[PDB]
Amino acid sequence: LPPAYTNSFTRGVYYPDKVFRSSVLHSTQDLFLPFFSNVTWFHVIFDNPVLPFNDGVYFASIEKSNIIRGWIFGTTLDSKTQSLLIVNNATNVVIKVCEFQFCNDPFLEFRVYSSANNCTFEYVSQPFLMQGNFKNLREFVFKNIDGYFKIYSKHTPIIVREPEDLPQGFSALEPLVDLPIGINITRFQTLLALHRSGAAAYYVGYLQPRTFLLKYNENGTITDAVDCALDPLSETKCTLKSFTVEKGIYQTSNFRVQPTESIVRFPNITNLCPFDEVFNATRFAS
Amino acid sequence: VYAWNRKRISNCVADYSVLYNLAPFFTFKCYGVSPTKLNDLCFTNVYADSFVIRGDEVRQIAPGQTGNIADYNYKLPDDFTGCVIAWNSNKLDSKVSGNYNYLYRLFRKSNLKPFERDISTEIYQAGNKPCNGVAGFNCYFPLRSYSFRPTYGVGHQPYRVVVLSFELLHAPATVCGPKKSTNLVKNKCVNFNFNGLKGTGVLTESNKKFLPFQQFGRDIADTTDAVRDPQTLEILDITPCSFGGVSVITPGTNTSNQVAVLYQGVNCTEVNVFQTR
Amino acid sequence: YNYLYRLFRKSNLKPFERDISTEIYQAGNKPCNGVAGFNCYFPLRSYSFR
Amino acid sequence: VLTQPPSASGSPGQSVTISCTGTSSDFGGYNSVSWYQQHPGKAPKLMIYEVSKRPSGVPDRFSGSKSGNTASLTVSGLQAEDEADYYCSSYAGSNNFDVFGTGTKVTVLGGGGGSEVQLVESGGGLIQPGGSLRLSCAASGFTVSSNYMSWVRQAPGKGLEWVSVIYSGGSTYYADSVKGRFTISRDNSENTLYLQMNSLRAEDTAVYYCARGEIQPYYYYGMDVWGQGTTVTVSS
Amino acid sequence: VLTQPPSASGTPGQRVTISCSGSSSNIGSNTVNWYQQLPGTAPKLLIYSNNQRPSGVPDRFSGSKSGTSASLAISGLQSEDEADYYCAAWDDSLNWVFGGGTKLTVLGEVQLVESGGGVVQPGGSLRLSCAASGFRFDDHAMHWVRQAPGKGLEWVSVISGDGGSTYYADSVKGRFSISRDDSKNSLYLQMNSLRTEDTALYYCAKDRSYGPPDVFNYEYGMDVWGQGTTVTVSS
Amino acid sequence: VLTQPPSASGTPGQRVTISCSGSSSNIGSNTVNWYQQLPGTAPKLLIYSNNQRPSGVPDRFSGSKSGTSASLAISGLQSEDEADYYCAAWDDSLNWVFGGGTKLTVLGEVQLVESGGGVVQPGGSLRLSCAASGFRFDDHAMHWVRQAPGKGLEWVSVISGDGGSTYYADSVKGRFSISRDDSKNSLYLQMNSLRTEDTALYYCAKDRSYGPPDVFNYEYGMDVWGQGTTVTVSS
Ligand SMILES: *[C@@H]1O[C@H](CO)[C@@H](O)[C@H](O)[C@H]1NC(C)=O
Ligand SMILES: *[C@@H]1O[C@H](CO)[C@@H](O)[C@H](O)[C@H]1NC(C)=O
Ligand SMILES: *[C@@H]1O[C@H](CO)[C@@H](O)[C@H](O)[C@H]1NC(C)=O
């Protein structure tokens, strides 16, 4: 498939920690999704590629009822190393870090894998993690740190029936699971409920280490966020703790052109050693 | 002893103090650390391995020792940081009907690697002959059952021994143990240690509407102001203790010695007496 | 026997204070009354040399 | 220390029924009491290992039932001409030597293994007191590196006693008599298995016997084959 | 080494709290045993394994092992509870360390008898005998706990029910030989190198475990004592 | 230990670059040797001392030792260059570490024969023979380079031309005895303590130096190989 690309609007600003803040502006520096970036438009109308997991992903789902379910996060998807096959079955969620390589293909009954090895987690969560012209959007921010695999989620019932694209509006994500399993993850594999017996299309972004200024409401929720290095206006709103910048000129960060080449010039070379006259003779020594 | 469980237990609060009252154990030797200090050390996963041996064989289960069971069925290296919890089970594992159910692998070729389970049933081959399966004069059954009977004495009775091997790999620790929790004093400047968040203040009743996922809470400029109680849901408020500056008003050491003491930032109820701004 | 060596004491010593003692130590709370019983000896252990 | 009758000669073959008392228990664990018939000259031969199911041999000696606290080996009706010594094995506790019994003279009258696998020794004639002498029992049949063999010594007048026990390949247990002065060292894994004296203390004058099978934890092993012993003859 | 108050005090009707402090090498790795001894008669077991009590000991006694120290509690003491209280523990260095005693004074069936004492010539000594009557000697262990006249008690040697490994004290090692026999209930203890510091009773104490009290760190105890002989060498 | 691509690739017409990485203990202090082996036939020397090439090897191969790693270059490869490439180096710890092999596949006169193999009883073994025909055995050293079927090659032992000090590997030390004789060209290698992990060919490799490859760190190499026997113990 020729995977297309769409312009991701302001979406994916999750809570970095669990701290109540009321009517303030918090400038955080962490892994976030850069505003106005390109996100692949993989359509699930068959598709199951392997994506590189650098430091965190932003998975989307506009499924109707149960089209897109499950995640196959892992490092090599082999039997040597471990993996993660968090699935969402009938009113339950299964989280296992066992080293189940594969059986034939990531499709779905537990027909995703067929093997038996030694596991490390069997989290069976009873609470599941998941109107004619009323679809449903589900955003999931996956992040991996030295000792945790954090998964933030948010379910927004979108209303507009426009062509499939990310809507306009800020929507944070609330933490639900804090899996303390420690395992290196570098590959992301998706799968849909086949059930053979434009449907949906998932959006997958890439997080980057950036600074974002978030506004907390009086209740305690985030209403909006502004980037710090997106545009000069964003830099101005970042260097000053205020989203309503007054009229005037403000001194932002300084610039300096970094060098490109590097030359190391030493003097011409002369006065060679007499070693050439040492290793070339007839009678050397005793 | 030839097929022993390897239960990998994790993600729980291992209260080892309860293990001292579950069953009338006869052996609670822990080689690694003290049981009192074990309840304050986190671990990744505990390997529970249970088996049944005789009374005269309990001494063979040690971090490094030889024996008919120590080097043939289960061996422990010199790093076992767990316990050797064991107890007699001659109340339900001994009936007069023929105890041809267990075995201890009397025959073997060499010492097995420690912490290894060998589930094998092939006929023991004593070299110098290809034994494709036969029982005579060269190759015999490498397994032999015990002779546990109720009408016997201690030492040759069924003793269930369970070890709890501990490990700390490059993975976050899941099992830690119990955590003591006291009550909460209200309207009094005292210390608090709420989930690592340590400090002092006056725990008062607040009316803040915290989010269902938020636990701690800060202020405009990097200062904790209110936290969520790890117990039943209650929104508290942490205001710093009572402090102020003491000033002395004196008419001078030329007419009298009576002075006045002014405490700043107090409501005359937390130190004639007057209350001013 | 000319080079003496004291033994453990139930209390810490004091700087610049001599520790001349000739009685018999009392382990726990059982006075052995001169005669050495169990865990009760004289703090006059002679250093061995060769 | 066990209890055995000094001698037994009255009523030949009618009411002999010798046994070995001094147990006061239920024979510990595995109730396997063996009976060895030590004969002057050649090595002793096994007679019966369990209370029943006698091995391939003489069929007029069976019914070794455990009566009271002793295994009464029914020997009545066997014959009327025998000159040997019957020894019994018991006390199967963990790592407990001296399982044999005292000299029991079972001569009913008084007056009136060779080619199975192998039988070889070292032949220590006129052993110098001390040093280090090696005794081997190379067997061209059964493997000398996989089976469970043992070493038992006996002296004129005194009975047998366990001197050396060695498991498959991971045990070098020694008896309480040497208490450490004896060091067992296995030879090549495909040639033989020898022993080592290691500066005897004048008590090793007894004759040795390298048995291919264990004594107290005796297994069937197809057949029980022994080998003739050698005289150390120390000159301390 | 175990720390124990010499002689506490108390009034009738209320309760007291006798404590026994010990390092993690003995109490932190094993279980403390509390023994009660009436003045004049033989001692007797009071609390074993810090959790259970024998059939003869009523519910008037309780013990706890909070931390590295043991705590005794006698709810509602009376004049009958005026006895000596000793603490005992098996250390991981192959030894049995006893306490000092608690003079809790307030002013308002198998016989295990042994013998073989008597005054003898110094330097040498004789054998120490012991006997019983139908108590399954093969399935029980025995201890030698001597008590000097007026002084406390201390453990000398141990013999297991199997008859294999045995242990002695730190001072009686080498010059002592403990053994049994296949005959009726008996116990032999030969002493050597008599240094005249052995004026005690040498109680032949009965136990309940089978093996040596080093592998069984939760079942080891001490059953009913026996009338011991008064051996006084006195040089 | 030497790091080498297990199975590389390439296209005809252009050139490729096979590399071999190693620490300064083996490559930094000695010279790397590149050996070429056709699938099915005996190996042959390709590049020695990273500067010169044998008379049979044309100018189609080149090697460099820039830094602590070796770099191979084959200008204008063809179908005849489809063979296995092995890197070898003598470490300063008295050992000869070989490479893993490079599957450079592209889909478009003195005989040194030895013998003495055959399946034998496990545990023990027999002697390994070797012979030649007038090649001045006294002025040349001998190596034992075995090759398991399908696996790579590794150095077992080395005897110098002088016939004095010989060297063994880290796994065959002690239980191996390599020696020569004053008779015609021959070599006797006795093996002991067979652990059944010896299914290889045991190439009797001819060298060009005289002393052991520890003092001559710039001339050591390996001459034409020889047809070895297939010894398969298989327990
Ligand atoms: C699981 O098995 C693998 C096999 O390589 C092992 O490395 C790992 O330690 C075992 N434990 C886990 C992580 O389940
Ligand atoms: C925020 O807090 C106020 C407190 O009165 C409450 O009325 C309101 O519902 C909360 N949420 C909104 C919508 O502001
Ligand atoms: C702890 O248990 C008590 C039981 O009454 C309950 O009221 C409280 O909510 C619990 N707290 C938590 C957070 O588990």
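Chain B is numbered as in Swiss-Prot; shown residues: 350-620, 641-646, in order.
This entry, so its header tells us, was determined using electron microscopy, 3.9 Å.
Placement of Cβ uses the backbone N, Cα and C atoms for every residue, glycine included.
What Swiss-Prot notes for the published mutagenesis of B:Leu452 to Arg is this: Increased resistance to neutralizing antibodies. Decreases HLA binding to NF9 epitope. Increased binding affinity to human ACE2. Residues within less than 8 Å, Cβ to Cβ, of B:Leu452 (mutagenesis position) and separated from it by at least 6 positions along the same chain comprise B:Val350, B:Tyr351, B:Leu492, B:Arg493, B:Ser494, B:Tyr495. The DSSP secondary structure for B:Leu452 (mutagenesis position) is coil.
Here the residue is the original one, but Swiss-Prot notes a natural variant at this spot, B:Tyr453 to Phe: In strain: B.1.1.298. Of all the Cβ atoms in the protein chains shown, 19 others lie within 10 Å of the Cβ of B:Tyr453 (variant position).
The mutagenesis experiment B:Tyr453 to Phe is recorded by Swiss-Prot, whose note states: Decreased HLA binding to NF9 epitope. Increased binding affinity to human ACE2.
Taking a C-beta cut-off of under 8 angstroms and a sequence separation of 6 or more, B:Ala475 (mutagenesis position) has the following same-chain neighbours: B:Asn487, B:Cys488. DSSP classifies B:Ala475 (mutagenesis position) as coil under the three-state reduction. For the mutagenesis of B:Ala475 to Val, Swiss-Prot gives this note: Increased resistance to neutralizing antibodies. The structure shown keeps the original residue.
Taking Cβ-Cβ distances under 8 Å and a sequence gap of 6 or more within the same chain, the neighbours of B:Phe490 (mutagenesis position) are B:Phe456, B:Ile472, B:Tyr473, B:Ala484. For the published mutagenesis B:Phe490 to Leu, Swiss-Prot gives the following note: Increased resistance to neutralizing antibodies and human covalescent sera neutralization.
Here Swiss-Prot describes B:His519 to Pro as a published mutagenesis experiment; the accompanying note says: Increased resistance to human covalescent sera neutralization. Annotation for B:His519 (mutagenesis position): no spatial neighbours, criterion Cβ-Cβ under 8 Å with sequence separation of six or more.
For B:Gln613 to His, Swiss-Prot lists a natural variant annotated as follows: In strain: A23.1. Secondary structure from DSSP puts B:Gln613 (variant position) in coil. With a 10 A radius on its CB, B:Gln613 (variant position) counts 9 other CB atoms from all the protein chains.
Contact with chain D, taken as any Cβ pair under 8 Å, is found for none of the recorded positions B:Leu452, B:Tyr453, B:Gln613. B:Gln613 (variant position) sits 81 Å from B:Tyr453 (variant position), taking the C-alpha atoms as the reference points. Chain A has no C-beta under 8 angstroms from the C-beta of any of the recorded positions B:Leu452, B:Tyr453, B:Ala475, B:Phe490.
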